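Presented below is the structure to which this report refers.
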Amino acid sequence: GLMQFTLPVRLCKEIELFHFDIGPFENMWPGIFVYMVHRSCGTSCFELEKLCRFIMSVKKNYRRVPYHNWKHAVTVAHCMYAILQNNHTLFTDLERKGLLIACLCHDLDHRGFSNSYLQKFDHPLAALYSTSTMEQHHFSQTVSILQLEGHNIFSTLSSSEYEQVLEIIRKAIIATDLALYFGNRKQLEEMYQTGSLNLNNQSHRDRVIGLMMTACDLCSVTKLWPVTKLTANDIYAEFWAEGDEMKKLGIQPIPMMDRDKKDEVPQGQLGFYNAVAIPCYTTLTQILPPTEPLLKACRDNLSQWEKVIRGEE
Ligand SMILES: Cc1nc2ccc(C#Cc3nc(-c4ccccc4)cn3C)nn2c1CO
Ligand SMILES: [Mg+2]
Ligand SMILES: [Zn+2]
């Protein structure tokens, strides 16, 4: 009731910045997340006991894969927190409530394999969900955990507010399917530029929350260079394991997933920053000006990858 979560001073200050790294002490990640809910949403958004129990069941349903793990979930939530704290007044109480939960849950029970490997292996999830295979799984895992006893953090919401928040969470989690990102950012580009973009148009809000989700999900490219470079090793550890699995099915993987083509990583990251990251943070900064530090950090990391290619590191 009178119970604030507080962090040590360096964390209390640095958590407010976009480039914050949540650190290697796993047992602090739940308290970091509660801290962000309390400041973002309020000390009364959730019953603490239900929230704590929800966080620990979410944590237990992330697997120990190199990249798509519990650390990625809390990292993507921290980026969302920074966005919401720098754009206070643009977001409903339900959106604040739902989006941090969406980020924490967005990769639930990930196995370190793409939608594309599931379809080729013919995994049961690919017959249950023909598109956004893993992302429909993540949402379904979210609803499951929410329906466990004493886990309903949304218990105090009205019936219709409940249905609204679960609909925000669903669209937020679906939007993390990067295949959907390209069309969504193109449409937001055009709507912003012709001056049609309208935040009272719910279907416009949806697209903007979609773009934030892509931004939070890729936020590893906006960290300090050593964080960005070491996270890339985890990202490629998964891609190469998937490449190995492709070869086991008799399929030559794309070069991104072929550990034999390790040497071209620098050039591959460059393509990824130019094709995906830069456009994403450009359009996001256009629509939400206080998110510009994400664009600036992304550009500093692209420059670090250029430096790697030129032999300067
Ligand atoms: C947060 C985040 N999320 C992602 C997802 C993908 C990617 C990437 C990639 C890539 N690599 C190659 C490549 C590599 C070696 C040989 C040939 C091609 C091609 N592409 C597109 N990065 N990424 C980061 C930043 O690390
Ligand atoms: Mg995902
Ligand atoms: Zn993710």
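Using the numbering of Swiss-Prot, the residues shown for chain A are 724-1036, in order.
In case you wondered, yes, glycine gets a Cβ from its N, Cα and C as well.
As given in Swiss-Prot:
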ACT_SITE  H791  active site, proton donor
BINDING   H791, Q992  3',5'-cyclic GMP binding site
BINDING   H795, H829, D830, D940  divalent metal cation 1 binding site
MUTAGEN   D830 to A  Loss of activity and of zinc binding
MUTAGEN   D830 to N  Reduces activity 1000-fold
BINDING   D830  divalent metal cation 2 binding site
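Features recorded in Swiss-Prot, as mapped to the structure shown.
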{"residue": "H791", "record": "active site, proton donor", "CB count, 10 Å": "22"}
{"residue": "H795", "record": "divalent metal cation 1 binding site", "CB count, 10 Å": "23"}
{"residue": "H829", "record": "divalent metal cation 1 binding site", "CB count, 10 Å": "27"}
{"residue": "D830", "record": "mutagenesis position", "CB count, 10 Å": "25"}
{"residue": "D940", "record": "divalent metal cation 1 binding site", "CB count, 10 Å": "22"}
{"residue": "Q992", "record": "3',5'-cyclic GMP binding site", "CB count, 10 Å": "24"}
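Following the DSSP three-state reduction, the secondary structure of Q992 (3',5'-cyclic GMP binding site) is helix. Ranking the recorded positions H829, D830, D940, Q992 by the distance of their Cα atoms from the Cα of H791 (active site, proton donor) places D830 first. Checking the binding-site residues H795, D940, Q992 against ligand 2, not one has its Cβ under 6 Å from it. Counting in whole angstrom, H795 (divalent metal cation 1 binding site) lies 8 from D830 (mutagenesis position) by their C-alpha atoms. Rounded to a whole number, the C-alpha distance linking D940 (divalent metal cation 1 binding site) with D830 (mutagenesis position) is 10 angstrom.
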